[PDB]
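This report refers to the structure that appears directly beneath it.
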Amino acid sequence: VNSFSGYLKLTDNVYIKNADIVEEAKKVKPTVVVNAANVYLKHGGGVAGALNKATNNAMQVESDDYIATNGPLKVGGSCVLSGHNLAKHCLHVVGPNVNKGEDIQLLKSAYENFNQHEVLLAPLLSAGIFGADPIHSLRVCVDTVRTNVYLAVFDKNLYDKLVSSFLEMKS
Ligand SMILES: Nc1ncnc2c1nc(Br)n2[C@@H]1O[C@H](COP(=O)(O)OP(=O)(O)OC[C@H]2O[C@@H](O)[C@H](O)[C@@H]2O)[C@@H](O)[C@H]1O
C-alpha cells in the first residue's frame, strides 16, 4: 500500500500531483484518503461526492450512521471512517466554509488533523465549494502538516498555477 508515483516534491513532507483523487486512490491504495467534508457529512459536489460515488454510495450511508450516533462535526474537526474500496480509512475533515463567513483560521485546525496520520492522500481543503483561495490552502497545508501528504489536484490549469505560486512565495 501507499505506492505514490509521479508526485512533485514541494517540501520534505508535501507532494503534489495533477491527478483525480479517486483514480489516485484506486492506483495507490492508501491507508488514508482525506475527504473535504461538511459538519453533517452530507457529501455534495466536489471531492466528497466523487469519493462517495466511487464507493457506490456506501460512504454516504456509513456517514449517516456515524452522524446518527455521534452528531455533527465541528469546523476544523474530523472523524476517521472506512475507506471502503478506495483506501483503508477515510479521514473526513471539515475546513471552514469561507463563503458563509466561517473563520478562515480554522483551516489550520483542519490541516492539523493530518498530523494524526503517517501518510495521507488529500485534496486542498476549503478551496472549492467552501471558497478559500487554493494558493492559501496549499500554504496552510505546507505550513501546518508535518506528516507525509500527497496532494491530488485534478485540474491541470490550477495545478500549474499552484506550483508557480508556491515557487514564487517560497522565494
Ligand atoms: N476528483 C478530484 N480530485 C482532486 N481534487 C478535486 C477533485 N474534485 C475537486 Br472539486 N477537487 C478539488 O479539490 C478542492 C476542494 O474542493 P471541494 O469543494 O471538494 O472541498 P471544499 O471546498 O472544502 O467544500 C466542502 C463541501 O463540498 C462538498 O463536496 C462537501 O460536501 C462540503 O459541503 C478544490 O480545489 C477542488 O477543485
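Numbers in chain A track Swiss-Prot; the residues on display, in order, are 1025-1195.
Keep in mind that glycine also has a Cβ here, set from the backbone N, Cα and C atoms.
The domain 'Macro 1' annotation in Swiss-Prot covers 1025-1194. Among the natural variants in Swiss-Prot is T1055 to A, noted as: In strain: Mu/B.1.621. Record note (Swiss-Prot), natural variant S1188 to L: In strain: Gamma/P.1. The unchanged residue is displayed.
Rounded to a whole number, the distance between the Cα atoms of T1055 (variant position) and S1188 (variant position) is 30 Å. In the three-state DSSP scheme, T1055 (variant position) falls into the coil class.
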